[PDB]
Amino acid sequence: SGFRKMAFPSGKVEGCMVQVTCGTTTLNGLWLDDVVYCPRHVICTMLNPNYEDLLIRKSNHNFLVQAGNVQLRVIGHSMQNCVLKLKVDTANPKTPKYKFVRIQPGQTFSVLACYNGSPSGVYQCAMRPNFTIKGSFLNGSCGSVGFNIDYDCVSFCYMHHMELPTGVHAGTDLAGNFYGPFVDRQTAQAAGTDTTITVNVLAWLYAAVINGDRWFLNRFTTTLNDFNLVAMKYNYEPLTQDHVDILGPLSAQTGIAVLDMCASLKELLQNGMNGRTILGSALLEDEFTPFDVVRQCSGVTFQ
Ligand SMILES: *[C@H](O)[C@H](C[C@@H]1CCNC1=O)NC(=O)[C@H](CC(C)(C)C)NC(=O)C(C)(C)NC(=O)OCc1ccccc1
């Protein structure tokens, strides 16, 4: 019973994190086997810099890799796109199974904020339809990573870099390429007009039933052709036959069918909610995927 904005067990992530500095400049980094990884802009001190040049005047003693009461020894370095693959003499003892993934705009990851090489708390986030994210990131959180867990793998899939004038962040995949049209320098950058992740407002709605909220369900069915045409006007993102089939597994369990919940949302977008709350939100939350709800509304575990 119940439903929360949970987040994965950030446990395996804490044992890989290392602080990294190169002057009056210190961020966070991620230690895997014998490499440390971090946003290549720790080497700077930001308008139109040129790290390629900056980095050819850098060394291996210029990088003080910090492992708490352990100093790690950059025996080598290089650069992949916008990440700094620092090689250190020692092999990370707390390294689990892992994969560098990239995620389609709409999915979800959890984040471990990290300060001076130290976890500060974990949260769950989602890749917005503009290739940005909404999180708590302060002056100091760079090098913090996003991750997902299928039991005993950690799918490293984001690394904080920068914040956009509206309050939103934007980082790289763990291979040095952002999500979006951004450059890790101090130039004029408008994030972009964002829409709603409709495939996730209806899975959340299903989670609302699973736990006894039915004031939005009805008897109407509807077609896509009209859903997608009513989705667009309230900025929502049209629905695919691809995104319906996933919900199917969750559609069966609830005796409803995916396009029956669709028209219920249409009557929510047109009328509102008029002073109620669906699952503790007087909003609609587009930040829950179907594999998230299956995961809480059954409890698939990880060890
Ligand atoms: C990295 O340690 C640090 C993390 C961020 C602090 C708060 N939110 C974060 O995620 N970010 C930076 O130091 C970052 C470095 C560059 C290379 C991106 C400049 N700087 C920023 O994110 C900052 C907040 C200074 N803004 C920025 O990059 O400029 C964007 C901009 C757009 C238009 C006009 C002026 C500035």
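Numbers in chain A come straight from Swiss-Prot, and the residues shown are 3264-3308, 3312-3569, in order.
A Cβ is built for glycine as well, from the same backbone N, Cα and C atoms used for every other residue.
In sequence order, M3312, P3315, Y3317, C3348, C3408, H3427, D3450, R3451 are the residues of the chain that are 6 or more apart from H3304 (active site, for 3CL-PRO activity) and have a CB within less than 8 Å of its CB. Here Swiss-Prot flags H3304 as active site, for 3CL-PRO activity, drawing on sequence analysis.
Mapped onto three states, the DSSP output places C3408 (active site, nucleophile) in coil. According to Swiss-Prot, the active site, nucleophile annotation covers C3408.
Annotation of the natural variant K3353 to R in Swiss-Prot: In strain: Beta/B.1.351; the original residue is retained in the structure shown. Over all protein chains present, the Cβ of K3353 (variant position) has 16 other Cβ atoms lying within 10 Å.
Looking at Swiss-Prot, the entry for natural variant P3395 to H says: In strain: Omicron/BA.1, Omicron/BA.2, Omicron/BA.2.12.1, Omicron/BA.2.75, Omicron/BA.4, Omicron/BA.5, Omicron/BQ.1.1, Omicron/XBB.1.5, Omicron/EG.5.1. All protein chains shown were included, and the count of other CB atoms within 10 Å of the CB of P3395 (variant position) stands at 18. According to its DSSP assignment, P3395 (variant position) is coil.
Quoted from Swiss-Prot, the note attached to the natural variant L3468 to V states: In strain: Zeta/P.2. There are 27 other Cβ atoms within 10 Å of the Cβ belonging to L3468 (variant position).
Between the CA atoms of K3353 (variant position) and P3395 (variant position) there is a gap of 35 Å, rounded to the nearest whole number.
For ligand 1, the neighbouring recorded positions among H3304, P3395, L3468 are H3304, by Cβ distance under 6 Å.
Between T3308 and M3312, the deposited coordinates omit 3 residues, leaving a Cα-to-Cα distance of 7 Å across the break. Annotation note: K3353 (variant position) sits in a strand segment as assigned by DSSP.
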